[PDB]
Structure formats: C-alpha cells, structure tokens
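Q: One structure, as structure tokens, below. Some questions next.
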Amino acid sequence: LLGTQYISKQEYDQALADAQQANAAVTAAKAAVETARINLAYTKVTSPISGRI
Amino acid sequence: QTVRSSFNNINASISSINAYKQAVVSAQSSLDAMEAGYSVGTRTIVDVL
C-alpha cells in the first residue's frame, strides 16, 4: 500500500520497523540457538589438534 | 405571528451561520489537520478526502 491510499507512511514505517525489529530478535534466538547448539554438539572430541590419544 | 415568525427565523438563522461558520472553521483546520498528517504521511490521503 506504500504510496497508495491507506498505507499511512508513518504507520507503514511502524511495521517495517517491526520486521526490522523482530528479525534482530531472530538474530538473538539464532545466536542463542547458535549458542546452545555449540554447547550441545560441543561434546566433545576433538580439541584443536589431531594425533595419538 | 409572521412578524415574530421570521424575525426569529433570521436571528436563529443568524445563529445558524455562526455555528457552521465556526463549524466550517472546525472542519477547516480539520482538513488542514489531515493534509499535514497526510503530508507527513502520519495518516492516509483518504482521510483528507
């Protein structure tokens, strides 16, 4: 509706913000998910080297 | 009666304009309120219409 009748440029911008807003939240959960995962599959081997155990 | 008929009318008639004349003013900025609010796009154009 941008430029059209109801879109109400500011009110639009509110939404675009929101999608802007929540995605960053999505950034977080992913980071969280990314976090927790690296905790889970973290277990265990191998360290930062290969060779005789 | 007719003497008092319209003589009232006109006066009340007077009151009429004074209301709507203000009322026009009421809508007047009311329009203006819209256009700016639409000009800045805080609001739609339909309202202005």
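Chain B is numbered as in Swiss-Prot; the shown residues are, in order, 347-395.
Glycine too: its Cβ is placed from the backbone N, Cα and C atoms.
Pulled the feature table from Swiss-Prot, pasting it below:
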- B:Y384 to F: Partial channel opening. Increases sensitivity to vancomycin, by allowing its passive diffusion across the outer membrane; when associated with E-389 (MUTAGEN)
- B:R389 to E: Partial channel opening. Increases sensitivity to vancomycin, by allowing its passive diffusion across the outer membrane; when associated with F-382 (MUTAGEN)
- B:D393 to A: Decreases inhibition by hexaamminecobalt(3+) (MUTAGEN)
Q: Fill in the CA-CA distance, B:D393 (mutagenesis position) to B:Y384 (mutagenesis position), as an integer in Å.
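A: So the alpha carbons of B:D393 (mutagenesis position) and B:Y384 (mutagenesis position) sit roughly 8 Å from each other.
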Q: Measure the Cβ-based neighbour count of B:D393 (mutagenesis position), defined as the other Cβ atoms within 10 Å of its Cβ.
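A: Excluding its own Cβ, B:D393 (mutagenesis position) sees 16 Cβ atoms within 10 Å.
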